[PDB]
Amino acid sequence: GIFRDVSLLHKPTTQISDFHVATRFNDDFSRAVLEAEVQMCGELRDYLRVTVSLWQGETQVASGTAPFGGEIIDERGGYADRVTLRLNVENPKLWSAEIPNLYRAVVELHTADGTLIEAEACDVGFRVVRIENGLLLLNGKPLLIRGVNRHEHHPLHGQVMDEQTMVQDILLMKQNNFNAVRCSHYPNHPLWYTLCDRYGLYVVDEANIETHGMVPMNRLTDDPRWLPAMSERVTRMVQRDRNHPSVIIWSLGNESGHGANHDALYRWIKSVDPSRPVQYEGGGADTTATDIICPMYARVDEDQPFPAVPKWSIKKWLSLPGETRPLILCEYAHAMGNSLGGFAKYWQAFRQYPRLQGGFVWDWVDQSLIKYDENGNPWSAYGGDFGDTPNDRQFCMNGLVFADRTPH
Amino acid sequence: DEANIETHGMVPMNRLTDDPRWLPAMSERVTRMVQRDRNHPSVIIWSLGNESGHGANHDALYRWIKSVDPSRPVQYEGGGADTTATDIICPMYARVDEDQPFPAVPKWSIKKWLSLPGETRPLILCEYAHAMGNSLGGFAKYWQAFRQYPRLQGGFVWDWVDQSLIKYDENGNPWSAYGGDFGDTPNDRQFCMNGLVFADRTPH
Ligand code: NA
Ligand code: NA
Ligand code: NA
Ligand code: NA
């Protein structure tokens, strides 16, 4: 169905068609350069200007203005319909999940005398995410991901999310010492990223690609006839969500094997957005399409030698010959019912080993639905209770909280 | 094959091996070992000595051996077992699962040690499972880890034979003596007897 919002947008004829923000730092994060790249569409005029202003609450921190016309990039010239503005920020307040310091960037398209055509705005967090020496660093410090997987689920409305349930989830996550959320396994509603900017949660943004049911699992993702369909799902996610400071890691999807389409889309993201690592689990969690070893349900001390995709123990996995990447479990500690036995063994290992940087618990909320029996009394239904066949019964309910957000 | 260099008693342990006035004396002990023993097929690893800290003389003698004999790896434990003077991480008595965070020379657990950032070398314990008397408890934990991890390639038990000496009491009956029994002072008593076999080569 139509499960998210429908809206109408009226734009002027000459308009801002796209804008990118990127933050670049010195060695001790005392000087930042906000590089803003604004694109227009419509008819170019020489009186058109772009002002990018940066605001910390009510005070204005930086500002720049420029006419259109980019730098020369090749033999044919540059982009006549693009600008790049570089704003110097001295001692910026850095964004993290601990302290979610945000700035407000306002992009004004206006004429040279000064009448405004259109303004756009986004929240800006100064943060750098990079992998050096095998460690995922945020602002020069190694992260420990206290993460949880979260589906968009409401027991009455299905997959329709409103703001009040999102705020209820984020408060319960931070009150239970979570600092990260994995968007499993699709891009969320756009308000979710804004709220994770505001309250402070790291977000793994994940493309809407899963072909778990295929035999073999990479039957579509190793086929170049499906590369246009897969690329749209990746490129339009990155184009929608690249300005959010809470998004720190891109994910190529879930459980799609490992085909050549993943390697191509991995390298596409590293080209357009070098500021975020890319992870991908399929094909054994340590393929060339991932910056981070991200196994699903690998154990702490026990190996699981499956043919061609073994799940090593996470302590062994780090020490395999030639292996240098950090390890962050994209799913671990499957919370199905009365579960999370041995959860302390993961967190003993996370604190002991530097390259084990945590993981994402599967998962946040039970996907149970509400039915009514005969007296109008509601009851929680799982797979099979709607006549669906075949179904997977109670494997839909893996949450740390019930569907009405009361805790397990 | 191990060079005859140990300056365990120095404070700090690299007082002589970081001094270039001792580099001629240290080099003779390394270069004449390699010149004597380089043709033996059983010698597979050169060792720069034992327990001498980590000085610049070790780095120079490491690179000397790699120049004259590229066919054998060079290992050296001193200075925290993972210095630039060793091809192999070779800790002494590092445990399987427990870290020992000593200042400036920590003994990590051997599973953790392999996975430290930027670390790629194999790990072979140059001394482990100290067999002093009634000992080798937890020896199976090492061999579970050796078989599970590829870059843990085993180790050398300390040690083979007790260093006990024979004295005679009053009837000519021999008895096994350890440190202190000859009037030597100060001495380290029974730490000389760490063997898997007795001094007459009967097994523990
Ligand atoms: Na860690
Ligand atoms: Na499930
Ligand atoms: Na091994
Ligand atoms: Na001894």
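In chain A, numbers come from Swiss-Prot; the residues present are 208-615, in order.
Determined by electron microscopy, 1.9 Å, according to the entry header.
Note that Cβ sites are derived from N, Cα and C of the backbone, with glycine treated the same way.
Classification of A:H358 (mutagenesis position) by DSSP places it in coil, neither helical nor stranded. Experimental mutagenesis at this site is recorded by Swiss-Prot as A:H358 to D, F, L or N, annotated: Less stable to heat than wild-type. Causes significant destabilizations of the first transition state.
DSSP assigns A:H392 (mutagenesis position) to coil in the three-state reduction, outside any helix or strand. Listed in Swiss-Prot as a mutagenesis experiment, A:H392 to E, F or K is described as follows: Essentially inactive unless very rapid purification. Causes very large destabilizations of the transition state.
What Swiss-Prot lists as Mg(2+) 1 binding site is A:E417, A:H419, A:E462. Sequence-distant neighbours of A:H419 (Mg(2+) 1 binding site) (same chain, 6+ residues apart, CB-CB distance under 8 A): A:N461, A:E462, A:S463.
The note that Swiss-Prot attaches to the published mutagenesis A:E462 to H is: Slowly inactivates galactosidase activity by reducing the binding of magnesium. It increases binding specificity. Packing around A:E462 (mutagenesis position) is summarised by its Cβ count: 17 other Cβ atoms lie within 10 angstroms of its Cβ, all protein chains included.
According to its DSSP assignment, A:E462 (mutagenesis position) is coil. Feature annotation from Swiss-Prot assigns active site, proton donor to A:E462.
The annotation that Swiss-Prot gives for the mutagenesis experiment A:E538 to Q reads: 10000-fold decrease in the beta-galactosidase activity. A:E538 (mutagenesis position) falls within a strand when secondary structure is assigned with DSSP.
Residues or ranges marked as active site, nucleophile in Swiss-Prot (evidence: experimental evidence): A:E538. A:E538 (mutagenesis position) counts 24 other C-beta atoms within 10 Å of its own C-beta, drawing on all protein chains shown.
Residues within less than 8 Å, Cβ to Cβ, of A:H541 (mutagenesis position) and separated from it by at least 6 positions along the same chain comprise A:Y504, A:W569, A:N605. Where Swiss-Prot documents A:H541 to E, F or N as a mutagenesis experiment, the accompanying text is: Poorly reactive with galactosyl substrates. Less stable to heat than wild-type.
Annotated Mg(2+) 2 binding site per Swiss-Prot: A:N598, in sequence order, evidence recorded as experimental evidence. When secondary structure is read from DSSP and collapsed to three states, A:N598 (Mg(2+) 2 binding site) falls in the coil class. The Cβ of A:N598 (Mg(2+) 2 binding site) lies under 8 Å from the Cβ of A:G590, A:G591, each of these being in the same chain and 6 or more residues away along the sequence.
A 10 Å cutoff on Cβ-Cβ distances gives A:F602 (mutagenesis position) a total of 12 other Cβ atoms nearby, all chains included. In Swiss-Prot, a mutagenesis experiment is listed as A:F602 to A, annotated with the note Decreases the stability of the loop 794-804.
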Are any of A:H358, A:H392, A:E538, A:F602 (the mutagenesis positions) within 10 Å of A:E417 (Mg(2+) 1 binding site) when you go C-alpha to C-alpha, and if so which?
A:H392
Listing them in sequence order, which of the mutagenesis positions A:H358, A:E538, A:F602 have their Cα within 10 Å of that of A:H392 (mutagenesis position)?
A:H358
Filtering A:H392, A:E462, A:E538, A:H541, A:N598 (recorded positions) by proximity to ligand 2: which pass a Cβ cutoff of under 6 Å to any of its atoms?
none
Out of these mutagenesis positions, A:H358, A:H392, which one has the fewest other C-beta atoms within 10 Å of its own C-beta?
A:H358
List the Cα distance (Å, whole number) between A:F602 (mutagenesis position) and A:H358 (mutagenesis position).
14
